[PDB]
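K.L.:
Would you mind keeping the following structure in view while I ask a few things?
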Amino acid sequence: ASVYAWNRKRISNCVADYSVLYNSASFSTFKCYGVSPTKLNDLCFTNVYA
Amino acid sequence: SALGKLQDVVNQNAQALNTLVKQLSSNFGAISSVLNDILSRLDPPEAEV
């Protein structure tokens, strides 16, 4: 959906796999703020939102 | 209350030590006050700042 009612997916009780996310080259802009692009497979987040 | 001069020095030293310890709970403008978090969440080129 466009930016008027932007969807919000609350992911929980999972095992994230950002390693296959930032190593697919199917993205044009991958900028991480607060955290580094890598070093995300060694962290355990409380609540993530897509 | 007679031994007040001897207790004041101990109290001042304890307050100085407690303040020096509590000064480690501050970020001083950073994102966290723990070096481990900064080093495990940021890359070396961006964590030195």
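Numbering, chain B: per Swiss-Prot, residues 943-991 in sequence.
This deposition comes from electron microscopy, 2.7 Å.
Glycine is no exception: its Cβ is also placed from the backbone N, Cα and C atoms.
Okay, these came from Swiss-Prot:
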- B:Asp950 to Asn: In strain: Delta/B.1.617.2, Mu/B.1.621 (VARIANT)
- B:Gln954 to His: In strain: Omicron/BA.1, Omicron/BA.2, Omicron/BA.2.12.1, Omicron/BA.2.75, Omicron/BA.4, Omicron/BA.5, Omicron/BQ.1.1, Omicron/XBB.1.5, Omicron/EG.5.1 (VARIANT)
- B:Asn969 to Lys: In strain: Omicron/BA.1, Omicron/BA.2, Omicron/BA.2.12.1, Omicron/BA.2.75, Omicron/BA.4, Omicron/BA.5, Omicron/BQ.1.1, Omicron/XBB.1.5, Omicron/EG.5.1 (VARIANT)
- B:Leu981 to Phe: In strain: Omicron/BA.1 (VARIANT)
- B:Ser982 to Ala: In strain: Alpha/B.1.1.7 (VARIANT)
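Burial and contacts for the listed features, if you can.
P.N.:
Sequence-distant contacts of B:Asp950 (variant position), defined by Cβ-Cβ distance under 8 angstroms and a gap of at least six in the same chain, do not exist.
According to its DSSP assignment, B:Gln954 (variant position) is helical. Here the Cβ of B:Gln954 (variant position) has 10 other Cβ atoms within 10 Å, regardless of which shown protein chain they belong to.
In sequence order, B:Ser975 constitute the residues six or more apart from B:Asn969 (variant position) in its chain with CB-CB distances below 8 Å. In the three-state DSSP assignment, the secondary structure recorded for B:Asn969 (variant position) is coil.
Its Cβ placed at the centre, B:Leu981 (variant position) has 12 other Cβ atoms within 10 Å.
Counting only residues at least six positions away in the same chain, no Cβ atom sits under 8 Å from the Cβ of B:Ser982 (variant position).
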K.L.:
If proximity means a C-beta under 8 angstroms from chain A, which of B:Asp950, B:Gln954, B:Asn969, B:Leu981, B:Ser982 count? These are the variant positions.
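P.N.:
From B:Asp950, B:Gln954, B:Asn969, B:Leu981, B:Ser982, flagged as close to A: B:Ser982.
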K.L.:
Which of the three DSSP states, helix, strand or coil, fits B:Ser982 (variant position)?
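P.N.:
The residue in question, B:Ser982 (variant position), is helix (DSSP, three-state).
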K.L.:
What is the separation, in Å, between the Cα atoms of B:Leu981 (variant position) and B:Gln954 (variant position)?
P.N.:
35
